[PDB]
2 protein chains.
Amino acid sequence: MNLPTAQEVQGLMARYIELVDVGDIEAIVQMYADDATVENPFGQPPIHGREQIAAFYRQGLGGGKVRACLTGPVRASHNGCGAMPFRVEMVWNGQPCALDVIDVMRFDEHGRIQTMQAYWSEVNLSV
Amino acid sequence: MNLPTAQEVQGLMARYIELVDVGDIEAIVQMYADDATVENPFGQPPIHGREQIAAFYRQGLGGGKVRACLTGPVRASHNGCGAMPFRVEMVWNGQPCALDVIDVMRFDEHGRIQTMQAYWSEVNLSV
């Protein structure tokens with residue numbers, strides 16, 4: 001595809017959450033541009049490229065039974081960007097915890113995630 | 001105050017929504033840095049400075065009985081930034097419409113909004 005329309009952004013960002021929810025690391029990595037930048041959480045140094053992104057997601061979505069779901073609609077722009085609210089459920093010290101997150105994404109002219117910023121901090125975690 | 005902590009960002013961004021909800025234009029303008037940039041919707045040219053921001057808000061929050069409420073928690077960073085989901089209710093052609101929005105804000109070292117980006121498009125409007 002080309003630079004995603006607002007409707008296409010909604011579709012792509014919702015698909016991303018579906019992939020996080022099932023934990024398909026390889027499928028998530030393929031949604032990213034080969035040289036994408038990820039800031040997660042926003043405020044920490046960016047990581048870069050699909051190798052680093054794969055390592056990041058495998059560490060995050062490997063062991064525990066992670067779930068993820070949108071908690072409101074995707075807000076999309078007309079310049080290939082969007083933002084969405086979601087909740088991530090994960091098991092910590094064998095305790096179920098939930099994390100509220102907002103992801104902002106910019107897509108490239110091929111429909112892959114060029115940049116993403118994940119807004120959250122410890123205030124957004126519930127043990 | 002100084003560069004807002006994550007907790008302070010949550011407070012400030014929630015206060016902003018409260019001010020939009022009551023429609024206190026002057027109070028909203030004072031939350032912004034004197035030279036702040038606003039992109040609303042994200043994708044359109046930025047406006048700059050409190051005069052332009054006051055004009056923007058007066059046009060948006062003047063006539064109709066606008067309401068606004070958070071539709072999830074504020075996601076705050078440790079570098080003075082945050083993101084929040086909310087819904088704006090407004091009257092269009094005398095028809096009540098609702099707009100789902102995510103605002104991303106960066107605060108300056110005095111606790112004022114330096115930049116803000118409002119993510120939404122027509123897909124997010126309900127007439």
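Each Cβ is built from the backbone N, Cα and C atoms, and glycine gets one as well.
Feature annotations, reproduced from Swiss-Prot:
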type	residues	note
MUTAGEN	A:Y16 to F	Reduces activity 2000-fold. Reduces activity 10000-fold; when associated with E-103; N-103 or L-103
MUTAGEN	A:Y16 to S	Reduces activity 20-fold
ACT_SITE	A:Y16	active site, proton donor
MUTAGEN	A:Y32 to S	Reduces activity 4-fold
MUTAGEN	A:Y57 to S	Reduces activity 100-fold
MUTAGEN	A:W92 to A	Slightly reduces activity. Reduces protein stability
MUTAGEN	A:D103 to N	Reduces activity 4-fold. Reduces activity 10000-fold; when associated with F-16
MUTAGEN	A:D103 to A or L	Reduces activity 100-fold. Reduces activity 10000-fold; when associated with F-16
MUTAGEN	A:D103 to E	Slightly reduces activity. Reduces activity 10000-fold; when associated with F-16
BINDING	A:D103	substrate binding site
MUTAGEN	A:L125 to A	Slightly reduces activity and reduces protein stability; when associated with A-127
MUTAGEN	A:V127 to A	Slightly reduces activity and reduces protein stability; when associated with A-125
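Positions of Swiss-Prot features highlighted on the structure.
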residue: A:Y16; record: mutagenesis position; contacts (Cβ under 8 Å, 6+ apart): A:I28, A:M31, A:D103, A:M105, A:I113
residue: A:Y32; record: mutagenesis position; contacts (Cβ under 8 Å, 6+ apart): A:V38, A:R50, A:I53, A:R112, A:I113, A:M116
residue: A:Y57; record: mutagenesis position; contacts (Cβ under 8 Å, 6+ apart): A:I25, A:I28, A:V29
residue: A:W92; record: mutagenesis position; contacts (Cβ under 8 Å, 6+ apart): A:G64, A:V127
residue: A:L125; record: mutagenesis position; contacts (Cβ under 8 Å, 6+ apart): A:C97, A:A98, A:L99
Least Cβ-crowded entry, counting other Cβ within 10 Å, from the mutagenesis positions listed as A:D103, A:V127:
A:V127
Conformational class of A:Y16 (mutagenesis position) under the three-state DSSP mapping:
helix
